[PDB]
Amino acid sequence: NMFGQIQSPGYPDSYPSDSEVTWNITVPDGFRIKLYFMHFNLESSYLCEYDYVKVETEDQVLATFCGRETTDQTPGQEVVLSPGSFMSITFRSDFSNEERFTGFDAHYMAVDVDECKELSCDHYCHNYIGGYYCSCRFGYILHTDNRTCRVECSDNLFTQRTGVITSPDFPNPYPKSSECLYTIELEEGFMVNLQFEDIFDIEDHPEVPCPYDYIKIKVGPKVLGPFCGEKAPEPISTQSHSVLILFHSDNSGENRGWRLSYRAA
Amino acid sequence: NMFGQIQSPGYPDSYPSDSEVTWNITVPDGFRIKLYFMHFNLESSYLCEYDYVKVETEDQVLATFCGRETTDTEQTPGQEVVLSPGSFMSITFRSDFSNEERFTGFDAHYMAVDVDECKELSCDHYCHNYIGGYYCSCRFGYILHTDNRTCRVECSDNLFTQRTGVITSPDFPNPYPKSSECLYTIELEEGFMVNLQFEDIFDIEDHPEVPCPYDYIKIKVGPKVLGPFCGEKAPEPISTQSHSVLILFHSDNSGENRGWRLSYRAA
Ligand SMILES: *[C@@H]1O[C@H](CO)[C@@H](O)[C@H](O)[C@H]1NC(C)=O
Ligand SMILES: [Ca+2]
Ligand SMILES: [Ca+2]
Ligand SMILES: [Ca+2]
Ligand SMILES: [Ca+2]
Ligand SMILES: [Ca+2]
Ligand SMILES: [Ca+2]
């Protein structure tokens, strides 16, 4: 079902009267139908109510043709493309073909849908015949949704008296679908003070507290947050030599993220 | 296997030294292979002699890449697509013994691409392309021959009974249909004798050495066949002693010759 030919009854002779033939064309998923004509010779009438070639889908009429390609409503060299993978064609003939119209000769074929051109791929889209797939930029990992591109952002440990911690690629949009664990572990006796600076931009919601992306900060047996939005939390003075910062990002958005510096009190 | 992805060993980490991997890609008949790269980071060398990605067929090297996409004036693939001539593509990544610098290799993607045979022993009239193949069809009034390629006609449904008349090759003086077999029959009453006379253009494919090996006219009168006739020069007028004559016109699968016209008169 990648291709086919269709003719009116009797072709290349004049078609009979009182005839009605329907052809249903189905192609696999990821394909559309292309239809064109090499010969078209029908009765010409007002809005093709008498004799006609009707091209339609299951819920939509794509085209209706009648008349003669010579001096007339005809398809001409025009291609009829279906929106999806289905096309129905009906040739109808009324009660009298006294002029001996010779009908039509048509050809159809499956055409690949280019999904990349038509929940899209986060980074790269790759089209192929019958489908498509997504891939990611260097340094990113395709998520389990087969669509978004996450990163590994947990392989860290901050042990020095002062330091800087940011969302991945800050201040460029942070990676979607990621789960970053930043760990501060200073020397016993040191107490960590946290301080946000620069751009702060974490996707939020006007009514619901941080339903999408957020920072949580665990110090001792207690979690601070979640934090999101355009306004950073106020500086945080812990009484702890160790702090965990968890940054969660969902499958959507282009927010720029956050930066913090830490210092021992 | 209409598509696939290929990476260097270790990707996205630096590739190991002394490694050699070949990927053979075969697609069905009527398809070609399209190959492109999303990341390319190799050692650079003269003719890519050290580290390289070599793209080839069974008898032809299509491309050889090396170097890093960052630095320019290089032998990297860039955004360029590599297209195989046929339905086979072989790819070899080679890394020599010297990997001082830590190059991260490559990320490649390939897919089958339909050959458009109509664009790229061809259809006489219409060619129709589809995914994985193609077919021919004919103009209105013609019939696709058993070769699935040339377009013949029915040209034998005739009978000339009038005292005078005109007979021509089909569509004269436009090119006559290939692969056809026309039978023209003149039948007059007993005692009439048919004279034949060619006129206007006469153009039947011929050969300089061999008598009419391609197309020809034969004319049967009584128990005798005249001809075969072909070429650019019509036979001289033919006076039969017969009230009935058969003209056979044969055309082969090739050529665009304009044909012939004759008038007849029953004496
Ligand atoms: C003509 O077409 C048929 C299919 O319709 C094909 O199988 C057959 O082999 C073709 N003839 C030649 C000589 O290829
Ligand atoms: Ca009618
Ligand atoms: Ca596709
Ligand atoms: Ca988000
Ligand atoms: Ca090397
Ligand atoms: Ca094709
Ligand atoms: Ca010829």
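Swiss-Prot numbering applies to chain B: residues 26-145, 151-297, in that order.
Heads up, header says this was done by X-ray crystallography, 2.3 Å.
Just so you know, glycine gets a Cβ as well, placed from its N, Cα and C.
The feature Ca(2+) 1 binding site is assigned by Swiss-Prot to B:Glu68, B:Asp76, B:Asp121, B:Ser123. Counting Cβ atoms from all protein chains shown, B:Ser123 (Ca(2+) 1 binding site) has 12 others lying within 10 Å of its own Cβ. According to DSSP, B:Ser123 (Ca(2+) 1 binding site) is assigned to coil rather than to any helix or strand.
Per Swiss-Prot, the feature Ca(2+) 2 binding site maps to B:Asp139, B:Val140, B:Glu142, B:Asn159, B:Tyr160, B:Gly163. According to its DSSP assignment, B:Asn159 (Ca(2+) 2 binding site) is in a strand.
DSSP assigns B:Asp282 (Ca(2+) 3 binding site) to coil, not to a helix or a strand. In this view, B:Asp282 (Ca(2+) 3 binding site) is surrounded by 14 other Cβ atoms within 10 Å of its Cβ, with every protein chain counted. Taken from Swiss-Prot, the feature Ca(2+) 3 binding site covers B:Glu235, B:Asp245, B:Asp282, B:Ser284.
Annotated domain 'CUB 2' per Swiss-Prot: B:185-297, in sequence order, evidence recorded as sequence analysis. Helix, strand and coil counts under DSSP for the domain 'CUB 2' (B:185-297) come to 0 helix, 49 strand, 64 coil.
Same-chain residues at least 6 positions away in sequence with a Cβ under 8 Å from that of B:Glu68 (mutagenesis position) are, in sequence order, B:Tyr75, B:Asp76, B:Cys91, B:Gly92, B:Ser123, B:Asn124, B:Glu126, B:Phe128. Annotation note: B:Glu68 (mutagenesis position) sits in a coil segment as assigned by DSSP. One entry in Swiss-Prot concerns the mutagenesis experiment B:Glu68 to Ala or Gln. Its note says: Partial loss of interaction with FCN2, FCN3 and MBL2.
In Swiss-Prot, a published mutagenesis experiment is listed as B:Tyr77 to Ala, annotated Partial loss of interaction with FCN2, FCN3 and MBL2. The Cβ of B:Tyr77 (mutagenesis position) lies under 8 Å from the Cβ of B:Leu67, B:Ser70, B:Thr89, B:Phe90, B:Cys91, B:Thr117, B:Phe118, B:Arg119, each on the same chain and at least six residues away in sequence.
A mutagenesis experiment is reported in Swiss-Prot for this position, B:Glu99 to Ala, and the note states: Partial loss of interaction with FCN2, FCN3 and MBL2. In the structure as shown, the Cβ atom of B:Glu99 (mutagenesis position) sits within 10 Å of 16 other Cβ atoms.
Take the CB of B:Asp121 (mutagenesis position) and look out to 10 A: across all protein chains shown you find 15 other CB atoms. Under its mutagenesis annotations, Swiss-Prot gives B:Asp121 to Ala or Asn the following note: Loss of interaction with FNC2 and FCN3 and partial loss of interaction with MBL2.
Per Swiss-Prot, mutagenesis B:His237 to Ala is noted as: Loss of interaction with FCN2, FCN3 and MBL2.
The note that Swiss-Prot attaches to the published mutagenesis B:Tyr244 to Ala is: Loss of interaction with FCN2, FCN3 and MBL2. For B:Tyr244 (mutagenesis position), other Cβ atoms within 10 Å of its Cβ number 17.
Record note (Swiss-Prot) on the mutagenesis of B:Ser274 to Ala: Partial loss of interaction with FCN2 and FCN3. No effect on interaction with MBL2. Within the same chain, residues at least 6 positions away in sequence whose Cβ sits under 8 Å from that of B:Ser274 (mutagenesis position) are B:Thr215, B:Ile216, B:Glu217, B:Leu218, B:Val224, B:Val251.
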(message) Under 8 Å Cβ-Cβ to anything in chain A: which of these recorded positions pass, B:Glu68, B:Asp139, B:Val140, B:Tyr160, B:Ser274, B:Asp282?
(response) B:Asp139, B:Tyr160
(request) Identify, in sequence order, the residues in the chain of B:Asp139 (Ca(2+) 2 binding site) that are 6 or more apart from it along the sequence and have a CB within less than 8 Å of its CB; answer 'none' if there are none. (result) B:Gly55, B:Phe56, B:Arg57, B:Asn159, B:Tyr160, B:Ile161, B:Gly162
(message) Using CB atoms and a 10 A radius, I'd like the single residue among the binding-site residues B:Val140, B:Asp245 with the highest neighbour count.
(response) B:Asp245
(request) Can you figure out which of B:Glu235, B:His237, B:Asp245, B:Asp282, B:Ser284 (the recorded positions) comes closest in space to B:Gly163 (Ca(2+) 2 binding site), comparing Cα atoms? (result) B:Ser284
(request) Tell me which binding-site residues (B:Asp76, B:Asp245, B:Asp282) have a Cβ under 6 A from ligand 6; sequence order is fine. (result) none
(request) Taking the recorded Ca(2+) 1 site as B:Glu68, B:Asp76, B:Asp121, B:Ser123, identify the other residues of that chain whose CB atom sits within 8 Å of the mean position of the site's CB atoms, giving them in sequence order. (result) B:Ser42, B:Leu67, B:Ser70, B:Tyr75, B:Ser120, B:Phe122, B:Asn124
(message) Quick check on the binding-site residues B:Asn159, B:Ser284: which one has the highest count of other Cβ atoms within 10 Å of its Cβ?
(response) B:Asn159
(request) For ligand 7, pick out the recorded positions B:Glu68, B:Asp76, B:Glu99, B:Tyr160, B:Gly163, B:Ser274 that have a CB under 6 angstroms away from one of its atoms. (result) none
